[PDB]
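A.B. asks: This structure is in structure tokens; I'll ask about it shortly.
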Amino acid sequence: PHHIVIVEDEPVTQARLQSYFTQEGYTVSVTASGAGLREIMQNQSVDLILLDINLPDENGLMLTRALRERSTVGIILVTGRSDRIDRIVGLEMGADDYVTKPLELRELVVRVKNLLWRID
Amino acid sequence: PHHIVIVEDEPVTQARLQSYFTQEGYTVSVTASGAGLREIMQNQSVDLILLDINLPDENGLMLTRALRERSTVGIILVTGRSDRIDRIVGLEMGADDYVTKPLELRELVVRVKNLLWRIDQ
């Protein structure tokens, strides 16, 4: 199956997402940090990252920039509803797509499926 | 260079899209119908289509799946009516993205850039 990594600081949301994507057939890894992310990757093959850019003490747009500088991994950002700026900046950093909170899961899974089709 | 086709009935939207994408160095063709699109695609290769749902001949949602069933062509659907069944159906039919009027144009230019990069991988 395709390997998805969810980068999500908030434990409830972490579980909700991992649960939903596991239920849809994916190999899912979770991490709360960009260090966690950098670790799963150097150490495992990852097809797509769902990256919540509201990471306390961390810059998720610069994490995006770094990822795309190094690899063609799929990147879908999770942004807040007060984040218009982050949308365009996030795409400029190299994200393939973004979705906003609150997270509409049915639509997110279709975006993930379509991007994975492009990736593989 | 990359070839984009704009399929759009509303003239101001069509004019803004062709103008912005021409400045980015793309080769751009415009049309206002499914038939017009089909003619262009028989005559030249097309990398990416910006496609309105509202067309005079066939629904753009149906055009989307007809195209995607054969091709990896980029498809971004454009609508003037935020509507959930159109959005989910459109993405399920194979659209790479779905955007609403009035267009966030700078955002669309970057989306197009990234999608073309992704198709070229």
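Here chain B follows Swiss-Prot, giving residues 2-122 in order.
Method of determination (from the header): X-ray crystallography, 1.8 Å.
For all residues, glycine too, the Cβ spot is worked out from N, Cα and C.
What Swiss-Prot lists as domain 'Response regulatory' is B:4-117, and the listing cites sequence analysis. One mutagenesis experiment named in Swiss-Prot is B:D53 to A, and its note says Loss of phosphorylation.
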A.B. asks: Under DSSP, the domain 'Response regulatory' (B:4-117) has how many residues in helix, strand and coil?
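C.D. replies: Computed counts for the domain 'Response regulatory' (B:4-117) are 54 helix, 25 strand, 35 coil.
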A.B. asks: Taking only same-chain residues 6+ apart in sequence, whose CB is under 8 Å from that of B:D53 (mutagenesis position), what do you get?
C.D. replies: B:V8, B:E9, B:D10, B:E11, B:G61, B:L78, B:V79, B:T80
